[PDB]
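Asks: Take this structure first; my questions come after.
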Amino acid sequence: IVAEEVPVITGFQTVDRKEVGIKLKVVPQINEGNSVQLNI
Amino acid sequence: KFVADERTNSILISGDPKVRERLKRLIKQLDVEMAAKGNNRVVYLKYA
(Lines of atoms letter the chains of each structure in order from A and count residues from 1; the text may use other names and numbers.)
(Lines give C-alpha, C1' and ligand atoms only; values in the text may rest on other atoms or scores of the structure.)
Protein backbone atom coordinates (compact mmCIF):
# COMPACT_ATOMS: atom_id res chain seq x y z
CA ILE A 1 0.00 0.00 0.00
CA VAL A 2 1.11 3.49 -0.88
CA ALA A 3 -1.51 5.96 0.29
CA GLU A 4 -2.27 9.20 2.08
CA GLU A 5 -5.50 9.44 4.04
CA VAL A 6 -7.48 12.67 3.77
CA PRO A 7 -10.20 13.48 6.30
CA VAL A 8 -13.74 12.35 5.45
CA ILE A 9 -17.05 13.69 6.79
CA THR A 10 -20.01 11.32 6.62
CA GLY A 11 -22.14 13.62 8.76
CA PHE A 12 -19.52 20.55 13.45
CA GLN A 13 -19.13 17.75 10.90
CA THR A 14 -17.68 14.31 11.65
CA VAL A 15 -14.59 13.17 9.74
CA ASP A 16 -13.63 9.62 8.80
CA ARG A 17 -10.18 8.62 7.53
CA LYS A 18 -10.00 6.48 4.40
CA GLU A 19 -6.89 5.85 2.30
CA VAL A 20 -6.27 6.78 -1.33
CA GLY A 21 -3.16 5.44 -3.03
CA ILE A 22 -1.86 2.43 -4.91
CA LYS A 23 -2.43 -0.97 -3.34
CA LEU A 24 -1.42 -4.31 -4.81
CA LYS A 25 -2.33 -7.59 -3.12
CA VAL A 26 -0.91 -10.57 -4.96
CA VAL A 27 -0.78 -14.32 -4.29
CA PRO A 28 1.51 -16.01 -6.84
CA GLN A 29 2.10 -19.67 -7.35
CA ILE A 30 4.75 -20.90 -9.74
CA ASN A 31 4.31 -23.52 -12.39
CA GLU A 32 7.32 -25.69 -11.68
CA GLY A 33 9.14 -23.70 -14.33
CA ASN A 34 8.50 -20.39 -16.07
CA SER A 35 4.86 -19.31 -16.00
CA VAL A 36 3.55 -17.75 -12.78
CA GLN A 37 -0.11 -17.78 -11.81
CA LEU A 38 -1.32 -14.63 -10.08
CA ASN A 39 -4.39 -14.01 -7.98
CA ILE A 40 -4.21 -10.24 -8.00
CA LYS B 1 8.63 -77.22 18.18
CA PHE B 2 9.09 -73.46 17.82
CA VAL B 3 9.72 -70.29 19.81
CA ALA B 4 10.95 -66.74 19.13
CA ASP B 5 11.43 -63.50 21.04
CA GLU B 6 10.62 -60.07 19.75
CA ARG B 7 12.69 -58.50 22.43
CA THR B 8 15.53 -60.04 20.45
CA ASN B 9 13.46 -60.93 17.39
CA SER B 10 15.01 -64.40 17.30
CA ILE B 11 13.72 -67.86 16.42
CA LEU B 12 14.22 -70.31 19.23
CA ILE B 13 13.77 -73.98 18.45
CA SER B 14 12.85 -77.08 20.37
CA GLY B 15 13.70 -80.26 18.55
CA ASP B 16 15.98 -82.16 16.25
CA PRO B 17 19.38 -81.39 14.80
CA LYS B 18 17.35 -82.31 11.76
CA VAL B 19 15.04 -79.58 13.04
CA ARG B 20 18.32 -77.67 13.41
CA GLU B 21 19.25 -78.31 9.79
CA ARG B 22 15.87 -77.57 8.23
CA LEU B 23 15.01 -74.86 10.72
CA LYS B 24 18.25 -73.10 10.22
CA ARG B 25 17.12 -73.40 6.62
CA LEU B 26 13.91 -71.59 7.66
CA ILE B 27 15.89 -69.33 9.92
CA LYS B 28 17.36 -68.19 6.64
CA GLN B 29 14.33 -68.63 4.39
CA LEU B 30 12.10 -65.88 5.71
CA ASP B 31 14.66 -63.37 6.84
CA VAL B 32 14.17 -61.23 3.75
CA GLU B 33 12.91 -57.66 3.92
CA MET B 34 10.65 -56.27 1.22
CA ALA B 35 12.02 -53.38 -0.84
CA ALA B 36 10.35 -50.03 -0.25
CA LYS B 37 7.16 -49.70 -2.29
CA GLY B 38 6.89 -45.92 -2.32
CA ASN B 39 3.71 -46.59 -0.38
CA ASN B 40 3.27 -42.83 -0.08
CA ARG B 41 4.24 -40.12 -2.53
CA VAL B 42 4.46 -36.33 -2.36
CA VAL B 43 3.26 -34.81 -5.63
CA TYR B 44 4.07 -31.24 -6.65
CA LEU B 45 1.04 -29.64 -8.27
CA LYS B 46 2.01 -27.54 -11.26
CA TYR B 47 -1.24 -25.60 -11.67
CA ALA B 48 -4.15 -26.67 -9.46
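Numbers in chain A come straight from Swiss-Prot, and the residues shown are 475-485, 496-524, in order.
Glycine is no exception: its Cβ is also placed from the backbone N, Cα and C atoms.
While the structure shown retains the original residue, Swiss-Prot records the mutagenesis experiment A:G505 to A with this note: No complex assembly. The mutagenesis experiment A:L508 to D is recorded by Swiss-Prot, whose note states: No complex assembly. For the mutagenesis of A:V510 to D, Swiss-Prot gives this note: No complex assembly. The structure shown keeps the original residue.
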Asks: Which three-state DSSP class does A:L508 (mutagenesis position) fall into?
Replies: coil
Asks: Across all the protein chains here, work out how many other Cβ atoms are within 10 Å of the Cβ of A:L508 (mutagenesis position).
Replies: 7
Asks: What residues, ordered by sequence, lie under 8 A Cβ-to-Cβ from A:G505 (mutagenesis position) and sit at least six positions away in the same chain?
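Replies: In sequence order, A:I475, A:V476, A:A477, A:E478 meet the Cβ cut-off.
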Asks: Once near-sequence residues are set aside, which residues in the chain of A:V510 (mutagenesis position), 6 or more away, have Cβ atoms under 8 Å from its Cβ?
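Replies: Non-local contacts for A:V510 (mutagenesis position): A:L522, A:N523, A:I524.
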